[PDB]
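J.: Below is one structure. I have some questions about it.
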Amino acid sequence: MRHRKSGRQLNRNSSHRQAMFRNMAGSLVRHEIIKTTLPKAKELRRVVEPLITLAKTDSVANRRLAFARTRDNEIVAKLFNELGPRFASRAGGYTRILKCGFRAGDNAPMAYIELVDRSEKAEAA
Amino acid sequence: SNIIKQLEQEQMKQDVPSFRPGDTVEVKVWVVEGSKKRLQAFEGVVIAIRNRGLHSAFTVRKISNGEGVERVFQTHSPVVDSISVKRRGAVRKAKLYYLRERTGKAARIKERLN
Amino acid sequence: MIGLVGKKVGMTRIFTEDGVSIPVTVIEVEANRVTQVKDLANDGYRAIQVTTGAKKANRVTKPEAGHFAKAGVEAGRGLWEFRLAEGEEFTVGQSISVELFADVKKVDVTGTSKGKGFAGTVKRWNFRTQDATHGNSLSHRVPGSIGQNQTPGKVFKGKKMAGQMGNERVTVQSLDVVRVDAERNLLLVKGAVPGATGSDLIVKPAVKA
Amino acid sequence: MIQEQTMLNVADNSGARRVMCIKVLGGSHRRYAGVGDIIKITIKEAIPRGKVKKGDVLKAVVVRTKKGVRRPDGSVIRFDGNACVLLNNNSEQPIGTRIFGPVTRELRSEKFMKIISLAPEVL
Amino acid sequence: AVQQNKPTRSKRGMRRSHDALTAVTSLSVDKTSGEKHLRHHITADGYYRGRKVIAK
RNA sequence: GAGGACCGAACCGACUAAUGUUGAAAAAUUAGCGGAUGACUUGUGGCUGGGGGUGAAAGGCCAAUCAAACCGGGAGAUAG
RNA sequence: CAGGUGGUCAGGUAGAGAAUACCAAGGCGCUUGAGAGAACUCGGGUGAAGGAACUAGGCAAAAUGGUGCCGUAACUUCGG
RNA sequence: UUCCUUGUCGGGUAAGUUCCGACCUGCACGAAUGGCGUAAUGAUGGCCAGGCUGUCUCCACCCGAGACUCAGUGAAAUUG
RNA sequence: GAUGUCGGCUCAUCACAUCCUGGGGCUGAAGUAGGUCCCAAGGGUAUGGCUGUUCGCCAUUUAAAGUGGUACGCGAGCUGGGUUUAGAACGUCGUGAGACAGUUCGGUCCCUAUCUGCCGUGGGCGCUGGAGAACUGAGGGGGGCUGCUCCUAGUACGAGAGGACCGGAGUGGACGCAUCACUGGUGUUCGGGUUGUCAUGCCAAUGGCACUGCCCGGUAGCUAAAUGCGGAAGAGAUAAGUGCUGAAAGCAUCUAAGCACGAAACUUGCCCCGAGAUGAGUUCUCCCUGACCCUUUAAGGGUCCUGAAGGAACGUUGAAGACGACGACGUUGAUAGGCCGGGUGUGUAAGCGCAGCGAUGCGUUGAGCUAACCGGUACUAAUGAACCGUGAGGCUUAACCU
């Protein structure tokens, strides 16, 4: 049974899931849009969006705590210097999942996931 | 839900004192033996506390006549007449289950000294 | 007597002043509105059809909407029938409240038990597990033998096997009514009733003693 | 929650120190015995000059369990060990004259009033 | 365990009576580019509900 | 500083269990197990040939082959 | 093709160690994936109270486990 | 090694066709196809005790690999 | 040209020559307790020690520890102790090779389910216009056990000892169903402690790996040992049995006419499934009221127009689930995620300050973090459409209206 349980297993063990979502979260904030399978994309929301909420309050405690979740200072810098202020007024829902075709190699349902404010002015840096 | 919590808050006691795991408390319960009802005291160490609103509970451990006794009280039950803290202990944990394996001087708890 | 349709709110406990904890199930019983009355002349049996709760107008279909408009009541989340005993009279549109159980002492609660999905014979039929060691080969929770040799040459109908467990209609009988709160549409019965939180319950007076 | 093969301490002064439950009385296929239940026991260890000796088969009433008892308000009373009191095999009366350690009020019955009156502490 | 008699081509066809594929009912039409696409999926050129969502 | 000495890796072995049994494998894997300076183990080369060899002996082994190897021949043996 | 295959080389931290753990140099992720999170099977983790009642049998599992010091029985071929 | 046989008696257990001690009535022991003892040794046989435990009372939950669904590839025994 | 052989385990099912419970007759039946026979198969019907054992003996229970059939039920379900290969030994027999239901130690148990069957769960079509609901209940299944104490009453009975029927009340065992409020288990998705090592430049702080490294706690969910409930009462017809009236047969006679009792069996009553019940039922509601041509002229074919009720699909999903299915929701929106608040759990983060030679301690501080929970919140994702489904629904007769 599975009643009221949350979180997908994704045919991995616990340590692999944690490492994968840590890498995938870092790639999302680095490129602001990535392409992955639809199940992985839906679970990524419960990982990256808490990091953006954390990055709204800049402090050495939050920075270290964010570093513990990502283990990448380049990622932590962008979270607190760019994504924090960019989402200061938005109350959750910082990502957007756009379904697309199926992967050619295995017919997996693919989907784009991006930050919502990835507008025409993002080309500055 | 709003319905159930409304039914529970009207049964909860309003004067339950604050106590932490590691404090020695004296609980007075109602003992009915027919037409009489007296208060029996039960003093010991609080080794666990369950905070669940109306379903809150705490278990007290004491060494009585060489036998270790643990008793789990339902803190909002009308059986529990009163609760008084005798001394405040200083522990690092929330569940003092390791006290079951210790005795005498090994089961001593530093006073919180607040 | 007729019954009522309520919703399982959850479980809690009631402390009696003499120091007894009564595990109760909270059943939200809003006003049950009579939508149709059946009689021997037109239907061949006496019964009422009630609805309860509310429903968004965009989710009711035209066939259902016309049925509620015929009765002049607001659309509920479903329809349930109750066989009328001899002497009970009800009119369409009449609302029935929880205070009908004011003097009722024991009730029978009917609901849909929680679904366990595909269940093995150990869980579904309380079969005994075979040996975990002592040479057992891949046969720890299997059902074992399912019949006799050639003489029957078949498996008898009704054999206990693995399959869907739960998610079916279940009635618990003779539950004590702890409290009837009319002004809050609450009914507290002692014990546990089938179904998950939020499922619909049918509460009738106890058919037995 | 005592079953067969369970070793119990003795809460009286009849002379036995360790007994083993060999039967839970009072019903076919009965599995456990709680506080207040009669069991058949054998004596596995006794003091040199007690009223009973190693090997006798008697009855006993369970007075303390690690599983504990449940009170009508939902409380529990657990003990650190299982203990019983030896009874005469046919008269069901306590053999010893003293009781050690506390007991519970589940024994509050005319059948075990002798034990309640002798107990140092009733819980 | 194995068959005692060769199943027929009739029995084989009956088993495959549920193997038929279900074609997609109907494709959606984008309001801006007018392209066809799976409903709730972006178009082949990166449009979704009349918006260029990916510039590739 | 003796030992067919002790504990224990490599190495050699194969006691138990599970798995596998149209296997990953025509004998293995996993977890434990025995010996581990010796009657030890291993490389390269050599010798012993079928009623023969070799055998700390199980009729064991002698190219996935053994109460008499394999290949060709007698040979289309004979078959109430 | 989870097997077999002789010899040489032998970094760091911990360690008695060529055990073991984590790493360096260096090399790899084992040539189907994607989901789901039923029974059941396999490999594991934890378990109230009881503690061999299991079973042909404590099979399996659990447990014990190091160094120093104290201390150590019958029996003995005087070494154990 | 004993058929009768679970011999009889004692010990161990609440209860012991096994075990240990004895008896001698050795169906059918017996002295280098050795007799009787025997410290040490044994992946040897039997039995007992402590510890330990999901072995069990009586199973529960959990983590993984399959099973299940989708895409690709694509067997087998058997068959009037 | 193979039908695997004992016992055990698991799972059973039937018979009745009945072990218990139920109903009776007789008794050398005072009572209690029995003996024996008749009726009765609804349910129930031990755990251990020894042995491969079936059995049996023994210990201790129980209302009772029934007897049999089912390939001495059940190895394409398990086991492999026994029996029945190859090794070895003893006694014994034989000159010997060897042999012995004599003994002893050791000794590979394969199969991915086509069909029948069975447990579940769908698709199709049918049920005569279509659709959405609510039912009826033909029929089927489940369930059916029992102890002890108390009152009646120390009464009836009995010299005493002892000790009831009938009736009532309470409380257990075993079994079943449901549930998670409590007590707990689990909780590799929460918090903390800690060993070794590597890394993040270093300190500090963290992360990786070592079975989740080892541990201590623990939310939701699942769950039992946890706690609620269940077995009935009643009714009908009876079995054995007991009768009333009553002839045949002046009497007698329970029977031949007639009438009354009578059991856990039977039929109901309780629970569940159930109209594919093709004998395809009933009730309520909703939807559709265009043309035209052809032909062999009919339950005919075709074109144009039209596309309803509703359905499906797709999406967000669920205490629903293998997949289908089922449920909720899709901006007129709380369906999921996020976010906000709370709760819960863990137990006083980091940073800084102070004390100390230092390990560390103290203050800020019940701090920080917090999964599945609760209450909110359109921030993100659930799209305008498209698709399927049509256009008043045969014949005959009868009663009604025209």
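The backbone N, Cα and C atoms fix where each Cβ goes, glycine too.
Among the sequence features in Swiss-Prot, the mutagenesis site D:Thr97 to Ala is noted as follows: Reduced RsfS binding. Here the residue is the original one, while Swiss-Prot reports the published mutagenesis D:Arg98 to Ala with the comment Reduced RsfS binding. Among the sequence features in Swiss-Prot, the mutagenesis site D:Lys114 to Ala is noted as follows: Reduced RsfS binding. For the mutagenesis result D:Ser117 to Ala, the note given in Swiss-Prot is No change in RsfS binding.
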J.: What whole-number Å value do you get for the CA-CA distance of D:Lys114 (mutagenesis position) and D:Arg98 (mutagenesis position)?
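T.: Just about 10 Å between their Cα atoms.
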J.: So, three-state DSSP: helix, strand or coil for D:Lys114 (mutagenesis position)?
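T.: Its secondary structure by DSSP: helix.
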J.: Is it possible to get the count of other C-beta atoms within 10 angstroms of the C-beta of D:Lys114 (mutagenesis position)?
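T.: By my count, 15.
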J.: How long is the line from the C-alpha of D:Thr97 (mutagenesis position) to the C-alpha of D:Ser117 (mutagenesis position), rounded to the nearest angstrom?
T.: 11
J.: If you count Cβ atoms within 10 Å of the Cβ of D:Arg98 (mutagenesis position), leaving out that atom itself, what do you get?
T.: 12
J.: Measuring Cα to Cα, tell me the gap between D:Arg98 (mutagenesis position) and D:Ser117 (mutagenesis position) in whole angstrom.
T.: 10
J.: Does DSSP give D:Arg98 (mutagenesis position) helix, strand or coil?
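T.: Once the DSSP labels are grouped into three classes, D:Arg98 (mutagenesis position) ends up as coil.
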